[PDB]
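*Asks:* Quick one: structure below, then a few questions.
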Amino acid sequence: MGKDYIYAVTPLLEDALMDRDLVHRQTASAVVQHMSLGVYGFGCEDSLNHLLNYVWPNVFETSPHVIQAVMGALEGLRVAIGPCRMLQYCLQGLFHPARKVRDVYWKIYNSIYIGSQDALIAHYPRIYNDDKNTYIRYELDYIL
Amino acid sequence: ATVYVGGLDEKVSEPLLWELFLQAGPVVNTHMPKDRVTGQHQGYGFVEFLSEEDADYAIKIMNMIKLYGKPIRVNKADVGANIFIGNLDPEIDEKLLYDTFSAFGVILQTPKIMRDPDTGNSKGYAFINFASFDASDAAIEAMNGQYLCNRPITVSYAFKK
Amino acid sequence: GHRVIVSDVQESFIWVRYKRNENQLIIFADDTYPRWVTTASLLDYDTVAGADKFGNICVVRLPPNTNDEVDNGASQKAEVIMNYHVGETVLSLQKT
Amino acid sequence: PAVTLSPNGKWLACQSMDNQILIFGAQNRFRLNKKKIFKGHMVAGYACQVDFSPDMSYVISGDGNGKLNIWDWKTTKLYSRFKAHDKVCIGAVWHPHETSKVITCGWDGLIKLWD
Amino acid sequence: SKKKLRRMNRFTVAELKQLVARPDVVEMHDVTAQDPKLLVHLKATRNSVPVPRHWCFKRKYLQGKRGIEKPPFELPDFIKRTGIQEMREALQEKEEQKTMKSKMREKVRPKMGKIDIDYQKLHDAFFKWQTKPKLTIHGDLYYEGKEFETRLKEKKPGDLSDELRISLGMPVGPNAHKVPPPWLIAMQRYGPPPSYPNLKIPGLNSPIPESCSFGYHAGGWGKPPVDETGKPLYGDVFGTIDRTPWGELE
Amino acid sequence: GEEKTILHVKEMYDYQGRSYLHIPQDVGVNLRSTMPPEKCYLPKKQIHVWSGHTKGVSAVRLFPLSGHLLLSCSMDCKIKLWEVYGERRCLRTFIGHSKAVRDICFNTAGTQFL
Amino acid sequence: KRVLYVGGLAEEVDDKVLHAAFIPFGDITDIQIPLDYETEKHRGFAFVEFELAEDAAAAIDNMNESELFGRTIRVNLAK
């Protein structure tokens, strides 16, 4: 049923995800979580994409409640928006220079992996093969 | 290419400055590298339009544009270093004028052609702020009576209005 | 009639334009996901249905306002309007 | 306070002080056309000129708020409403030969060309 | 020590950019990867989405949205015209004026049913006039200071603004076409700029914009710049299927 | 009131010896058509502002047949004639009413106005 | 120091007369004479740029307070 009021509510959550306070962003994130789990399967994925843009920056955070509601928003958003979109958000910071950022991205990618490890098989990038290893998957590009 | 943003307005932001640079032509650089203390605009800036005639006509246009409401001028980046130049060729352009009169000095004001306002076609006179009075001397000497475009030049020190 | 929907093997459908008088083959719009396609179909002038090697069928639609003629790795892209996990490799679609 | 004949001679646009443009049939017994009543402007106390587009697609009128109001003649729906003048917009005139050119005048002392 | 040896084990940003096959990506965050060849191949993969801006910054996420004055929230249209918003504004102003005393009194001798809820007005807003807001597609994270950012890379000539027209002397609106700007004048006079020779000026190197006027007064197109033999300055300054969706519900 | 007229243009006549009442032909629309344009559109932008009355304008009239001139009257006791095309200049100002002018009308040829 | 101002010129004094009267001191580079377009006459003054500054100085020495068209003119360095 939220498939009706999702549009009415988005510009208020984006409003409160551009800062107002810790608790402001903690709560807007909880709202995103529950909207996503409600609107699973009804096509309102453009709106949840838009709100991903605003939730994902809070990924580097410290306060337990804040980062925790953020992670919850990303599991909800994972079922509702699909695991491609979120693997793409999680691509570049897996192997990044800082260890705080490496660790948050491996926390996320772990939770994206545990649930729905089997979709990803068609979502992984193309990672070229150097000298003494083989890394491309020729299985997948047989023509037919 | 390099244009002096003079009367450079304080709050008139370099972003819309470059958007007007584009709305005129090759927006390649809009810069007002300011005081190392203030941050606000420093009265003269460098606007690079990577085409010379582009910057020339963009300057002729964005002069008198009401920057901070005030007319600010795009020019070449006052004890009477202005020279009167008559029998004037009406068939010139403004950057052509700057390059024809800038051979013996800078031009702190492009040649203001005293043309009639009823039409937009001149009667043959102008005045030009050069760099030096000896500059106006040398230029007005080499072009005293000499070969102008269609009506031969006649130049010297300018009157005051 | 004059558009191409190429479908590579891993990235996606990729909409390509043939401008005859300059005789160019130029890109304007592609997809935002990886999709190992096995076969696609046309539903209209802007909508393409795709199968996938892993089970799925999807329908992807160009936004309604595509600057068809012009001159990360793309300019403007298409959207996804349906997503279904059939359950087995779907090897041929057809509008009928 | 303001009446104009339509370009084809068939209709009178009478601005009525009750915030309505009333259409009378100019050749036919001077009967009011109850299907052609334009509402959604405010003209109480003002003599705001009404005019027609040359093709009769549109009706234009100024209001007491300085807005130009543009209705579709066919549906009677207000299509456009923008602030033209700072004060009351008194004159509104469509250019007889030009497809979009409208001239407005107001109690601000300005006359404005729109396209 | 171990840190010093691997720091020296690290390479130059030019080392990277020359090695790599896709050089757009390279940044010193990658040059500082313990596996920069990976890090860069990843960052150059398709469709992947880069880390937010703000891991470097010392300020937290939107504490930068703090300092400047911020407006509260603007409802959706279809809810302003559904007459529950106005209901709520009215009730608000009432109860902000009333004195502590009166709030306690309304709780007691209540104003029961001050305003009955209006149906089909609501149900039609939410079910008949609800509309897609503006959404941002995959990738465009919101960061603080986004409103400031200057906006560039419109090298296009036709790009004009209305304040641009006003403070340059040209027209705003439907006449931004039929108005050749004061720079197209010297485009016609001595040419368009020689780094936008891939730009054609409208009315000077392009044809008449819709219903333009030829003439030499203020408000026209003048002499479309042409050779003495008749060929214009460039270009032409004068001017010489079944998209139905398959599965759809009306 | 003392009747006075101010011409604001330097030249009363064009290069053919014709007054500013002569219907212009350099305009990209035929102002001698009796046929309306095939289809009108809604205006979107302000193109011009005739400034130069010192009080509110009370009526506006286009030139009959062709619309190339505009008469305006104002509470400043002045009537003004303006160009609609070209440089859109104030052509003439008529002075001689002791009080505000309320309305104006051309004759059918536009050679005279009341 | 090759350009000199010469005032007090009689209405008949022209560019050819000025060239003839100043040519004896040395070659002249330019002659500029302000005129009033409403009348078609000069304002009584002109600027002569000679090739040589020494020739201009000699012409200034010999021509200042001299007679030309029956009247005394003024000759000096223009700037």
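Residues displayed in chain E correspond, in order, to Swiss-Prot positions 450-689, 703-712.
Each residue, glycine too, has its Cβ placed from N, Cα and C.
In case it's useful when we look at the structure, here is the feature table from Swiss-Prot:
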type: MUTAGEN; residues: E:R471 to K; note: Does not affect methylation by PRMT9
type: MUTAGEN; residues: E:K507 to A; note: Moderately diminished formation of omega-N monomethylarginine but greatly reduced formation of symmetrical dimethylarginine; when associated with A-509
type: MUTAGEN; residues: E:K509 to R; note: Moderately diminished formation of omega-N monomethylarginine but greatly reduced formation of symmetrical dimethylarginine; when associated with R-507. Abolishes formation of omega-N monomethylarginine and formation of symmetrical dimethylarginine; when associated with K-508 and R-507
type: MUTAGEN; residues: E:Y510 to A; note: Does not affect methylation by PRMT9; when associated with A-506
*Asks:* Provide, as an integer number of angstrom, the distance between the C-alpha atoms of E:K509 (mutagenesis position) and E:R471 (mutagenesis position).
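*Replies:* Cα of E:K509 (mutagenesis position) to Cα of E:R471 (mutagenesis position) measures 32 Å after rounding.
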*Asks:* Could you check the mutagenesis positions E:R471, E:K507, E:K509 and say which one's CB has the most other CB atoms within 10 Å?
*Replies:* E:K509
*Asks:* To the nearest whole angstrom, state the Cα distance for the pair E:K507 (mutagenesis position) and E:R471 (mutagenesis position).
*Replies:* 31
*Asks:* Cβ within less than 8 Å of a chain A Cβ is the test here; which of the mutagenesis positions E:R471, E:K507, E:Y510 meet it?
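*Replies:* From E:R471, E:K507, E:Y510, the ones near chain A are E:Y510.
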*Asks:* Do any residues at least six apart in sequence from E:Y510 (mutagenesis position), in the same chain, have a Cβ closer than 8 Å to its Cβ, and if so which, in order?
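*Replies:* In sequence order, the residues whose Cβ lies under 8 Å from that of E:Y510 (mutagenesis position) (at least 6 apart) are E:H503, E:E593.
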